[PDB]
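Q: What follows is a single structure, and I will ask about it in a moment.
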Amino acid sequence: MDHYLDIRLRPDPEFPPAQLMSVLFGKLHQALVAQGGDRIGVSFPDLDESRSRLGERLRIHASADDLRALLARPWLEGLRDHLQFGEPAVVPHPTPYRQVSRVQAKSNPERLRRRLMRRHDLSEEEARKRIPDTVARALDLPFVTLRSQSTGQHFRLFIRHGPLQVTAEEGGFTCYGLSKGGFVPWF
RNA sequence: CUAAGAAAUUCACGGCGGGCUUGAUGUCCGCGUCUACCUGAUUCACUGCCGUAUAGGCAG
């Protein structure tokens, strides 16, 4: 956790950086699924909260063995033309800590209507009256649009950075690099 | 401080009966429309699960 690897987005004359970010995030998700482990933290060094911008720089946080296992994986092939890869340097000691969390939303009422059909055996009009169409959740959070190998539907994954703390305790990490209770340093 | 200031047009009404517009007609010769383009920007806010929950989380 003491080390970090920094990825900068090369500007692209054919693609805006958002879909490049989505592609690389899917590649690192596949790399972490293949590699395993629960000590991989993500960071957005230039996250703009004014317009919910993802940013043009990426920071991944891991240990030395985890970082060399990640860079040894051949997922990096086919993406070197658009990114920078620095060195697994030690993170600065006086750094505030913040958490990253995947915030999902119930933006589609018909999914929950189908769910309550499978839970309470209600009819179509019962679910229509019980759940209006205005219950959609709109999030002013940065997001990435990806499709999964298990389910081919394209899903949107919101990423939100927590408040700055002064210390961090041990926690877990998901397959996306998002923390289920962990923290990443800010610098 | 205005060619300032003021004001009831209104009651009633049968327009109609009749009619052959028809004869004839050459539109027409000629014609280089070209050249050059990322539709796509996160544009699939989607599928399922824990929960009575629309309250609120979780899974790829």
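According to its header, the structure was obtained by electron microscopy, 2.7 Å.
Cβ atoms are placed via backbone N, Cα and C, with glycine included.
Sharing the record's features from Swiss-Prot:
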{"type": "ACT_SITE", "residues": "A:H29", "note": "active site, proton acceptor"}
{"type": "MUTAGEN", "residues": "A:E49 to A", "note": "No biofilm formation upon phage infection, no crRNA formed"}
{"type": "MUTAGEN", "residues": "A:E49 to K", "note": "Restores biofilm formation upon phage infection, crRNA forms"}
Q: Counting Cβ atoms within 10 Å across all protein chains shown, which of the recorded positions A:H29, A:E49 comes out on top?
A: A:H29
Q: Measuring Cα to Cα, tell me the gap between A:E49 (mutagenesis position) and A:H29 (active site, proton acceptor) in whole angstrom.
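A: Cα to Cα, A:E49 (mutagenesis position) and A:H29 (active site, proton acceptor) are separated by 24 Å.
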